[PDB]
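Asks: Mind looking over this structure? Questions follow.
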Amino acid sequence: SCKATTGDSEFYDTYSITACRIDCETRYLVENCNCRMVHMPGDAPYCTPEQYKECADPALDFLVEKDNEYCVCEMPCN
């Protein structure tokens, strides 16, 4: 069951990683920010916008600098 919504790459298996980065941030945000994003699926309690954007700003700018490789994923099942 290592499939996904085909229709992204011709050879490269990025479609599989595209999902990793998603769940990767979901844990990074909920970790300290303890809040999900507007694009994030139903899970954590939606926090106010004032704090959501105020926390998301540094959250991403932080994980993007530090969590550069940590947010790496491997190709799908072959």
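Counting starts with 1 at the first residue shown.
According to its header, the structure was obtained by solution NMR.
Note: Cβ is positioned from N, Cα and C throughout, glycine not excepted.
The note that Swiss-Prot attaches to the published mutagenesis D57 to N (Swiss-Prot position 346) is: Loss of pH-gated channel activity. Listed in Swiss-Prot is the mutagenesis experiment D61 to N (Swiss-Prot position 350), annotated as follows: Loss of pH-gated channel activity.
Walk me through where these features lie, including what they touch and how far apart they are.
Replies: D57 (mutagenesis position) is surrounded by 10 other CB atoms, counting those within 10 A of its CB over all protein chains shown. Taken residue by residue with DSSP, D57 (mutagenesis position) is part of a helix.
Listed in sequence order, the residues of the same chain lying 6 or more apart from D61 (mutagenesis position) and placing their CB within less than 8 Å of its CB: none are present.
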